[PDB]
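Q: Got a structure here, written out as structure tokens. Questions coming.
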Amino acid sequence: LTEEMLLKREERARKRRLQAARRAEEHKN
Amino acid sequence: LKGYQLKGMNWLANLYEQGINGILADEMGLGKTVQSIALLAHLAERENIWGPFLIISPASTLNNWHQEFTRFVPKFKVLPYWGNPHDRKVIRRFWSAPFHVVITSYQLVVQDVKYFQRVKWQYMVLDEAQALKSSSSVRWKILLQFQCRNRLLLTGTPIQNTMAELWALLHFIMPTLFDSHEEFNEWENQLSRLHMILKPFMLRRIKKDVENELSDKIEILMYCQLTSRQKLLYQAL
Amino acid sequence: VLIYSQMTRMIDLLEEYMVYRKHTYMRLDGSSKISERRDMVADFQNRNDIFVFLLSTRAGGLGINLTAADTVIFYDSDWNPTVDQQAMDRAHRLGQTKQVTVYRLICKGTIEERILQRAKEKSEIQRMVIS
Ligand SMILES: Nc1ncnc2c1ncn2[C@@H]1O[C@H](COP(=O)(O)OP(=O)(O)O)[C@@H](O)[C@H]1O
């Protein structure tokens, strides 16, 4: 009834580092 | 690592705690990245885990920097700032930790000033550092303003031009100690004044102080006879 | 071998030549992207085939560390030294295990001897301020 943002927050939070790390490994070659 | 690098590292640690900016001006090929990546491992007091180092460099060097951390000292994680505007933004936003060190093109730092200035880069590397040799440059005018404590210059060959360009590098290292480029003529004996200024904050080598078993260059001045079509156009000019 | 030149137009002429004599070659003008520089470098190191690399002294060379080169050629010289000195040592460095040879190509009585004379005069001034 009030904690309902958490199941939205986690889905964005896991995207942040993943896409930044993906782009930081286009920097491999 | 090697002995001259380890002397340079204890020299760096002394200047770092003394609050002194300086130049690792050793000859090209003696290894200024290897002589400075060890800062994160030697200055072990978690400052470098709570807040970022940053590297300011010419675009071609963004080759080895994002590689060398991963093989010399992989303990510290790295996020370069180069590539498309949208892609570098998607890397950067979350600095508002993984950000132990960041690697940069001069032609990006000269533009994205606010977006670097909002983060407290504790300690600075600036690289192939002859790029700052003029105070007329928008690079020099901007790069003076980042609130880092210690600035370290990786000059592949230091200095080596007219006195305003000596002043331009020196006045980036120290914002104090120097009055003007016009007066700095007085700061044979003026060479000894420059040496006694530089000795406490610039290192020196000559390769033979390290390279007991690597070749000297054979160097050939090869003259060429220019052709008929060349003589005809050259004479017409 | 590394070849340095100061005109992208001359790097085009050198490319058309090295294509034509079937050398295998690779080039890095200031118009090349950062990912492309990293690709060309990592393919000039690590590989046995690519004979010759084409560069500019003020973009192609900067700290780029081509330890796989045995030799260096200057098809051009700059009005300042140090850029050539860096250009040599972007091959001549601690990662080599080899002899080193460097060549400069110059035309007598033209204009390149003024560039060499200013380069010598500057190199003599530039020594005493270090050692
Ligand atoms: N122990 C080492 N193992 C491998 N490479 C090393 C080592 N020590 C130094 N280097 C070399 O030193 C150079 C790192 O410093 P860099 O900034 O690239 O060169 P420079 O001193 O010419 O400016 C690289 O060529 C690197 O391979």
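So for chain B, numbering is Swiss-Prot's, and the shown residues are 518-613, 622-712, 729-778, in order.
Using the three backbone atoms N, Cα and C, a Cβ is placed for every residue, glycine included.
Copying in the features that Swiss-Prot gives for the protein in this structure:
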{"type": "BINDING", "residues": "B:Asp543, B:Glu544, B:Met545, B:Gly546, B:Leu547, B:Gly548, B:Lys549, B:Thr550", "note": "ATP binding site"}
{"type": "MUTAGEN", "residues": "B:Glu653 to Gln", "note": "Abolishes DNA-dependent ATPase and nucleosome remodeling activities"}
Q: What is the number of other Cβ atoms found within 10 Å of the Cβ of B:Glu544 (ATP binding site)?
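A: The answer is 21 other Cβ atoms.
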Q: Most Cβ neighbours within 10 Å: which of the recorded positions B:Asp543, B:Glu653 is it?
A: B:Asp543
Q: Please report the number of other Cβ atoms within 10 Å of the Cβ of B:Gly548 (ATP binding site).
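A: Taking all protein chains shown, B:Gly548 (ATP binding site) has 23 Cβ neighbours within 10 Å.
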Q: Long-range same-chain neighbours of B:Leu547 (ATP binding site), Cβ under 8 Å, sequence gap at least 6?
A: B:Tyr521, B:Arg746, B:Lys748, B:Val751
Q: Based on Cα distances to B:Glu653 (mutagenesis position), point out the closest of the binding-site residues B:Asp543, B:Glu544, B:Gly548, B:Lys549.
A: B:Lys549
Q: Could you tally the C-beta atoms, other than its own, that fall within 10 angstroms of the C-beta of B:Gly546 (ATP binding site)?
A: 22
